[PDB]
Each structure stands twice: as C-alpha cells, then as structure tokens.
Amino acid sequence: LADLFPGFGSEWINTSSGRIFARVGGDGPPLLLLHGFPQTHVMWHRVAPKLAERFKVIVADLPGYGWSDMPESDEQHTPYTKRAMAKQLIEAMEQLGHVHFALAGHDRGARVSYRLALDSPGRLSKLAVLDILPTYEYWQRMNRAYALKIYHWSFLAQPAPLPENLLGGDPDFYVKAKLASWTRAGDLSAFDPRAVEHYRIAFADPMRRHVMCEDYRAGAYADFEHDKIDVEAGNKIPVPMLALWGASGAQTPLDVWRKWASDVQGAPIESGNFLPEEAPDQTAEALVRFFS
Amino acid sequence: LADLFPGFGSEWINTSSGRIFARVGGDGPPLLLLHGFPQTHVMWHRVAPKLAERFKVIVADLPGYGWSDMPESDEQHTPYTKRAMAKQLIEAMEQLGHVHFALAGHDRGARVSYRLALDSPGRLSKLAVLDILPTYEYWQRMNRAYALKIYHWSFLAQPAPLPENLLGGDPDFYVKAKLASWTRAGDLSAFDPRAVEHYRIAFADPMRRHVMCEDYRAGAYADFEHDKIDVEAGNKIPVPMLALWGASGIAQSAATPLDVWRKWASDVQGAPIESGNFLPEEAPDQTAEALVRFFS
Ligand SMILES: [Cl-]
C-alpha cells in the first residue's frame, strides 16, 4: 500500500471507544478532514498537501473505517451513529490538545461533521461539508426517483446478514462499481490507482464491510431521528459554513443548507460525488480560501 | 425435481416470444394461474387440485421463469414488462383455443393479470389478484418507511450487472431467506420442501436470476409508466374482480387494499386472509375456497 501523503506523519490516537488512525502534517491552525463511504482517509491525498501549506492537517479514518479500530456495535448501531462518531473524534482531537478546530468532511464524514456542529458547536471554528445534504433531507426526499437513485441507503440498512452476505461474494466488483458510478466520468479514471487499492483492500475485509452496513443502518434510524429533533426545534448550525458539491451528483443544495445553518456559503463544482479526487484543484482552492 | 401436480398433463406452448411451460388439469371453464417471484408454477400445487374439480386449470410459468423460455431483453426490458408478458400469455392461451378465460395471479403474476385486464379486458371473464396492489401504488407510497421495508424493488431494479453480480456469490442463501422472510412465521414451514427445491433450482440459474432482475427493472420503469397512464386517465378495469391478500403481507402495509383496488376497478370484491405474502401455500384451503366461489 502506497504512502500518498508526503511530509505527513502517521498517528494512532487513543479514545475510550478505540484508536483513530490519522495522517498528520503541516503547522498552524488545526484542520480535521473526514472521509466517507466506500473510502478511507486517503481520499484527501490530492488536497491535503495544499491545506498543509497553511494548516496543521489531521486526516483521520472514521471510527470502524480504514485502520481505525472497530468498536463493537449494538442493536441501535450506536458507535456508528454520527453523534457517537463525532464524540469519539472530539476525544481523539483532545488527545492532540485540539478543543477548537476547523473541520471538513465528505460523504459520511460530512454527516459526522454537521452532527458534530449541531451537538458541540463550540468545538468548531469553521465547517465545510462536501457532496451532501443532511440525512433528514435525503429521507424526506425519498420517492420513487430517489429510492432508485440512492438505493444503497435502504439496501445497506437492511437487517444483518442480508447485505453482508451479498457483499461477500465479490466485494472488489461492488466497491469499484460504486467508485466509478458516482463520478462524472462513470469509470475509475478520476482516481489514483494507488488510492483505489486502499479502498479495495479496506472493502475486502468482512468486518470493515459490516461497519459500513452499521453506518447506513444508523443513517436510516438513529441519525434520522437525531436530525428530526433539530428540524422540529428549529436548530441551525451557528458555525460559519461552506457547502461544496459536485454539480453532476446533493444536487438546490445551498437552499437546503440555509434551512440548517445561519451563516453558510456554497458553490457547485463541475464534478461527480468525489470532489476531492475529481476536482482537487477547485476543491483545495475553495477550502484554503474559506478556512484562511 | 418432484411432480407436485400428480395426474396433470404438461404443455410446452409456442408463442412469438418463446415457449410457455404449463401443467394442465381438470375440466370445465378455462382458468389460468400465474405465479410470482421468486417462485414458479409449482406454488399453486396446494390449490390447483381443488380448482381442477371445477375448472380446466392451466398452471403456467411466467415468460422467463421456471421452464418457460427466456427471451433476450432490451434497453426498456420489454419482454419482462407486464404488458408484454400478458400479450405472450394471451398467445399461449390461444394455442389451446382459449380466447376468453378466467385468470388468477399471484405477486408478479398478479401484475401481469391486472395489466392484461387493462389492455385486453375482452380476454377475461373474471380476474383475481393475490397479495398485491398495483405497481403504481407501491411507488406512490415510496417514502423512508416504505423504502426500508420493501428494499428489493429498488435493489433488483439497479442497472445490470449490479444485482446479478451480488446474487451470484451465494444464491441459495438469498432466495431461501426471501421465501422465509415473506411468510407469516418467518421460516420455511409453510412450504412443501419439494416446492422449495423447485424455487431454489430455478434461482440457481444465473439466466433465471437475470430475468428476475429484468422483471423488477420493468417494474421500476415501463410497468410504472403504463400504470401511471391508466390512473391519470381514470381508466378502470371493468372485468369482475377479486382481491385477496395476506394480512401480514406488504399489500396491506400502508393502505386498505380493497379501497386501493376500487380506484382501479369498477366491480371488485375481496378479503384479507391470515397469511404472509404466499397465500396459496400459507393458506391453501381458504385461498382455494375463495377462488372456487368467485369463479363459480
Ligand atoms: Cl449517497
């Protein structure tokens, strides 16, 4: 497996729920980057160096993902709820002495990120979310068209062992097909082959796949219920926010986030749903300018 | 594989879209029975003998299912649309000299049946649909709760080869889990083990699994569009109709099925029966009685 982060160290960070793995580089104000599904921290390999010019950049594997430990789940999928993941990553950041930091997330990591901002806004100076709407909004939008487009939200959330059993027959094909399907190009050409190998190796492990299903089960149930409480309470994120999204993938995303946050700017980028790899120069530029 | 219709004949019926396999028994008015997913004609084995006491019973494998031929599909999934399946089965019935007949369908076969009644009502004396609402009605109900409870409508409709690839690793496990999960009890006890082996063997063929995926792809697209045209036009089935459904099945999930069917048909009756989604196997005496009384 290739080292795709020149000048970055490798850290295992202890928490009460298990170790969080991170690549760490740069100096200056602290910036945490959180990947999503079906990827690992290495999805930031194209943009993290530009960020590390100006920030101390911490590129973490989500709880249960990549090389992070996998806490044992339960009947409500608790450690893979975004609330729980946010609490664990707040603990990890405290181990480094970071109790107020900047945060950017993509996909599931962006879900952790806006949940973190709702639950513990004092932890964040600035927030970026990439290629997402709140989990509540996806579910509110779930008609025939959406059930077909984002079928994996219901499929991966089916009670165990249904998706686990299916995913084990040929995991390489499934993860490579998802990676390609969600890009503008519809193939693997936006990715570094070395990064695809990281994703494939992670996805090849049945325990790692079970975590992903627990993540989507949380997304269908507890995450949705947490979001619903905020909607009903009229809670809006007060942290300055940036919403970025691939125009060919979230997509009016800024209209949606304005209902969820009181200080948000945003922009589409010509890309599918893997912005930091499909449009790394654009994405890095927007993030550097926002966080500075 | 076992003979579950002892005494019944067999036919391999030619049509422009491929052969239809059927077991044929009894004597009297013609009655066609159409199975669904993930099953074959043998799911009628517990009610078919009783019906054969009063009707000429034709127990057919759906186009692409069981031992019927599997036509090559196309970009619109045409031969596995319920419109096309109904045309094909109309041809098959004509080969037998049946141009006006009674019809009962279950699950996908019931979808073929109500589409048949919408496109070609003159072909049916009476119609029974088991364990279903119209395809349009399931999609209209699509929200979070529904998407989570009936995931396979969207899963199996994903573009090929995604579900085919997933189902190929351990097909026995998936189909046996579907059969058990959709029964009242949640196990395989409602089935004759010999019938389960018919279902398992069919599902073990990748070409048969591909057909099933095409069926659900049609169900997500062309079948839905066909249904949408009829309900937006206010078209109702004029053929006298019976709707039966298992109380624990998904046709009675977020709907009162008879009220749904009254939107689609101008002369409909029906009733729930205590059962999951496999009425003719889970509640055979009750199902057989309802059908005999209705078609008589
Ligand atoms: Cl998604």
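Note that chain A is numbered according to Swiss-Prot, with residues 4-252, 254-255, 259-299 shown in order.
We read in the header that X-ray crystallography, 1.5 Å was used to get this structure.
A Cβ is built for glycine as well, from the same backbone N, Cα and C atoms used for every other residue.
Per Swiss-Prot, the feature active site, nucleophile maps to A:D110. A 10 Å cutoff on Cβ-Cβ distances gives A:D110 (mutagenesis position) a total of 23 other Cβ atoms nearby, all chains included.
Reduced to three states, the DSSP call for A:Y219 (mutagenesis position) is helix. Spatially close to A:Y219 (mutagenesis position) yet at least six residues away along the chain are A:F40, A:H155, A:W156, A:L159, A:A160, judged by Cβ distances under 8 angstroms. Swiss-Prot lists A:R111, A:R114, A:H155, A:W156, A:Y219 with the feature fluoroacetate binding site.
In Swiss-Prot, a mutagenesis experiment is listed as A:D110 to N, annotated with the note Loss of enzyme activity.
A:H155 (mutagenesis position) falls within a helix when secondary structure is assigned with DSSP. One mutagenesis experiment named in Swiss-Prot is A:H155 to N, and its note says Reduced catalytic rate with fluoroacetate, but increased catalytic rate with chloroacetate. Minor effect on substrate affinity.
All chains included, 19 other C-beta atoms sit within 10 angstroms of the C-beta of A:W185 (mutagenesis position). Quoted from Swiss-Prot for the published mutagenesis A:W185 to F: Reduced catalytic rate. Minor effect on substrate affinity.
Recorded in Swiss-Prot as a mutagenesis result, A:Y219 to F carries the remark: Reduced catalytic rate. Minor effect on substrate affinity.
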Quick test of understanding: given the recorded positions A:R114, A:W185, A:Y219, name the ones whose C-beta is under 8 angstroms from chain B.
none
Using Cα coordinates, what distance in whole Å links A:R114 (fluoroacetate binding site) and A:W185 (mutagenesis position)?
18
Based on Cβ atoms within 10 Å, give me the single least packed residue among the recorded positions A:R111, A:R114, A:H155.
A:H155
Hey, how far is A:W185 (mutagenesis position) from A:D110 (mutagenesis position), Cα to Cα, in Å?
12
With every protein chain in view, how many other Cβ atoms are within 10 Å of the Cβ of A:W156 (fluoroacetate binding site)?
22
Need one number: the Cα separation in whole Å between A:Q255 and A:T259 across the 3 missing residues.
6
